[PDB]
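First up is the structure itself, then whatever we jot down about it.
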2 protein chains.
Amino acid sequence: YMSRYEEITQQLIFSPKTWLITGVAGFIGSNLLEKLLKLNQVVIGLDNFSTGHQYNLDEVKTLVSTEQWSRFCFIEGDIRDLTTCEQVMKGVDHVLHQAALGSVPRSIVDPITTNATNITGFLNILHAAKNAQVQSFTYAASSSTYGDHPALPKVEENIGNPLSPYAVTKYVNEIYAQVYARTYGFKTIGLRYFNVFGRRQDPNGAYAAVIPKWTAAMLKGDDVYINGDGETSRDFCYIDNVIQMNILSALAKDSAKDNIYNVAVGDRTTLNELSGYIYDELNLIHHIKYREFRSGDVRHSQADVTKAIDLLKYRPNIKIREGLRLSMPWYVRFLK
Amino acid sequence: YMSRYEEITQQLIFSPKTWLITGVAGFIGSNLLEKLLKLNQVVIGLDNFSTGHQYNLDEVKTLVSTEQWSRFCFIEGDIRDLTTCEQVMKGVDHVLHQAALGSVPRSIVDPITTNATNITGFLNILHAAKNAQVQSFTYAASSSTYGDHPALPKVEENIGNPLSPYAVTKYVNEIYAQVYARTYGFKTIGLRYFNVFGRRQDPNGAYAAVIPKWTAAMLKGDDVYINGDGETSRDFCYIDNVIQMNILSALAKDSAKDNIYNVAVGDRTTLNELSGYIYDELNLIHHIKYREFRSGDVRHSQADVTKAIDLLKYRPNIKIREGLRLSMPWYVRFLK
Ligand SMILES: NC(=O)c1ccc[n+]([C@@H]2O[C@H](COP(=O)([O-])OP(=O)(O)OC[C@H]3O[C@@H](n4cnc5c(N)ncnc54)[C@H](O)[C@@H]3O)[C@@H](O)[C@H]2O)c1
Ligand SMILES: NC(=O)c1ccc[n+]([C@@H]2O[C@H](COP(=O)([O-])OP(=O)(O)OC[C@H]3O[C@@H](n4cnc5c(N)ncnc54)[C@H](O)[C@@H]3O)[C@@H](O)[C@H]2O)c1
Ligand code: NA
Ligand code: NA
Ligand code: NA
């Protein structure tokens, strides 16, 4: 029972607002789109189709009614262009900012465009939101911000030194957001996601995340790599948790704003057993090598979601195994 | 003496390197130019004349020989364009990055522009320097990185929360510089300047610094406005100490790199006593209203320069009194 979430969705259905989703055509963005349209919200999407796809939008078109779909206005555009940011903020109530170029190895290899997309793009959106006087601003942050902090589980107040240009950019999102609260009174929420997964996460590409990648390899009879000793642990978080948390943040009471929240489940799953988990779930629908560690890959990761539970009355309902069961069928249809 | 600093400056006269100065037309960049041409160095210049002036260059030209000027290649251009940053980096040995939009209140009214110049612009130069494989990289940091931390005098490893968009940019300069060391092995030195003053510091404008603003005011017989009770204090730093530190940092040994240093004197001077000093020094070349505190103004500022003294053999040799005595003539020539 997502009891607080249920109640908040009910306000939204009764008094529908206008939402902006940046990165609408990507994994998390499209999932947020799916839910808000089903809640009869008016949605304004912004995407440049860099990592995102037109087929993600086309899928969501088939998952919602006509009346619902007609309340979605899509704008092809770039968060790096401030003018575009201002144009899309007009009459927006709630801002869900997901647009960015993710991936740690990407930022190492092209820190320039990454900086532009993730810092310049963010500030453009943040500033346009302040000037449009939106009612809430919720943006995608990262567990990479913890950096070389050795403590476990990860507690928001305790971070270390950033280990990648990507870690930097997301921390800079946080800092700008705090300073926007200080100097302007503009209270935002930053969601440090931890290893999200689920339908519409891109399995292709040189930057594919481990769950869709491995899934994609098993469905093809390709080799499944484990980068090192296989002992690495991660806090895998199914999108529904992330959707719940964006919407709870969007309508949080004022005192809950200007805050950073871990978005995860609280569990630690080894790569050795993720390799196992996926196999079983895939093989329930009738269808392993080792190499090196990565420069920027931490031995262990696990969140403490106490703060979200307490402040936002957050209720993570889907753990890894059930997430994968809900996810595998999507990849079957998608990869054929 | 300035014996280690004199060791280097004499080494440079005998054996010239190629230097890149960004912000070369501004206050600090143009003083850096004066020194480097006087030591027969080949200097590459970059400036867009945004807060700097062609007259600062023109002035340097009159203080150096024809053959010294001949080795100054000046490029009108913008650090925000990566291509420009790479063109001005070819053949360069030591980078002195001074190009930025300073002032806190500028960044509160227009955070986008300050982000573009101070974060994007900085990263371009860092990135190009990295690629060009330069011998050293030294950049203009800021005492505002201490933020809200209560300690006084200020010590480099202890910092708090950035209190404005400008502070965020300068702190992010430091973070990126530490990340570049980690990810590419490219070791830089960042200089937390504290309230620099001297020749060619713009007395005109909304954001003119206190010393040049008051010196202009007393020569014109305009009002000297003291914001507050006048017990507000600062570590006023004469340019030669900044120049000194930049050259020390450019030719610093490997282990002294990837470090942040306070550039100041270690002293505290109140606006009250300061107005006394300015006035007294100006009367030897023969020629006040209190008001509401600047909002969010730092109450007291003072650097601990122990790190610079031990690791870079810094000598904070010119205190505020002597500096003002050396700078007063320049403002008389400039305003008549
Ligand atoms: N996926 C995770 O586990 C995870 C972990 C930490 C942080 N995040 C952050 O969550 C957010 C959601 O990303 P995702 O995982 O769905 O990846 P994604 O690539 O599927 O989504 C990113 C979306 O942003 C769009 N976009 C990128 N740059 C843009 C720009 N300049 N202008 C307009 N649109 C732009 C892309 O086209 C894409 O639709 C990102 O900020 C990501 O960094 C995700
Ligand atoms: N003066 C101080 O008390 C103080 C204190 C802390 C930090 N700093 C830093 O020292 C450096 C220089 O300061 P200053 O006092 O000489 O200021 P300044 O305004 O005199 O110098 C800045 C110079 O950079 C140029 N510039 C700005 N944006 C540019 C861009 N995008 N591309 C190319 N050139 C650009 C300006 O036109 C100017 O010539 C800056 O990084 C500043 O933030 C100064
Ligand atoms: Na409104
Ligand atoms: Na509410
Ligand atoms: Na180096």
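Here Swiss-Prot sets the residue numbers for chain A, with the shown residues being 4-290, 296-344 in order.
Just so it is clear, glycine is given a Cβ too, placed from its N, Cα and C backbone atoms.
Here Swiss-Prot flags A:26-31, A:50-55, A:81-82, A:101-103, A:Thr120, A:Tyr169, A:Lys173, A:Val199 as NAD(+) binding site, drawing on experimental evidence. Marked as substrate binding site by Swiss-Prot: A:145-146, A:196-198, A:213-216, A:228-230, A:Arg237, A:302-305. Quoted from Swiss-Prot, the note attached to the mutagenesis of A:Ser147 to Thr states: No effect on epimerase activity. According to Swiss-Prot, the mutagenesis experiment A:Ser236 to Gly carries the following note: No effect on epimerase activity. According to Swiss-Prot, the experimentally introduced change A:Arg271 to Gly is described as follows: No effect on epimerase activity. Experimental mutagenesis at this site is recorded by Swiss-Prot as A:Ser309 to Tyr, annotated: Abolishes epimerase activity.
Feature map: Swiss-Prot annotations on the structure.
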residue  : record                 : CB count, 10 Å
A:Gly29  : NAD(+) binding site    : 26
A:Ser147 : mutagenesis position   : 24
A:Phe197 : substrate binding site : 26
A:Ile214 : substrate binding site : 24
A:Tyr228 : substrate binding site : 17
A:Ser236 : mutagenesis position   : 19
A:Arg237 : substrate binding site : 22
A:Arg271 : mutagenesis position   : 15
A:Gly304 : substrate binding site : 18
A:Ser309 : mutagenesis position   : 22
Unmodelled segment of 5 residues: Cα separation of flanking A:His290 and A:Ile296 in Å: 16
Sequence-ordered recorded positions from A:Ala102, A:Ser145, A:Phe197, A:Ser236 with Cβ under 6 Å of an atom of ligand 3: none
Rounded Cα-Cα span from A:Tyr169 (NAD(+) binding site) to A:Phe197 (substrate binding site), Å: 14
Entries of A:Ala102, A:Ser147, A:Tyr169, A:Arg237, A:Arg271 (recorded positions) sitting next to ligand 2, with Cβ under 6 Å as the cut-off: none
Listed in sequence order, residues with CB under 8 A of A:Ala102 (NAD(+) binding site) and six or more positions away: A:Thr25, A:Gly26, A:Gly29, A:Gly32, A:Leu49, A:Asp50, A:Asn51, A:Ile82, A:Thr120, A:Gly124, A:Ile128
For A:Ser236 (mutagenesis position), the one of A:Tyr169, A:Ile214, A:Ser309 that lies nearest, given that the recorded positions are compared by Cα: A:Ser309
Residue among binding-site residues A:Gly26, A:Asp50, A:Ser53, A:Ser145, A:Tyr169 with least C-beta crowding, 10 angstrom cut-off: A:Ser53
Number of other Cβ atoms within 10 Å of the Cβ of A:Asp81 (NAD(+) binding site) across all protein chains: 19
Closest of A:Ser53, A:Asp81, A:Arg237, A:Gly304 to A:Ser147 (mutagenesis position), Cα positions, binding-site residues only: A:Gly304
For A:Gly26 (NAD(+) binding site), the three-state class that DSSP assigns: coil
From recorded positions A:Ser53, A:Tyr169, A:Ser309, the one whose Cα lies nearest A:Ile214 (substrate binding site): A:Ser309
Close-lying binding-site residues around ligand 1 among A:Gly29, A:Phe197, A:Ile214, where CB distance stays under 6 Å: A:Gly29
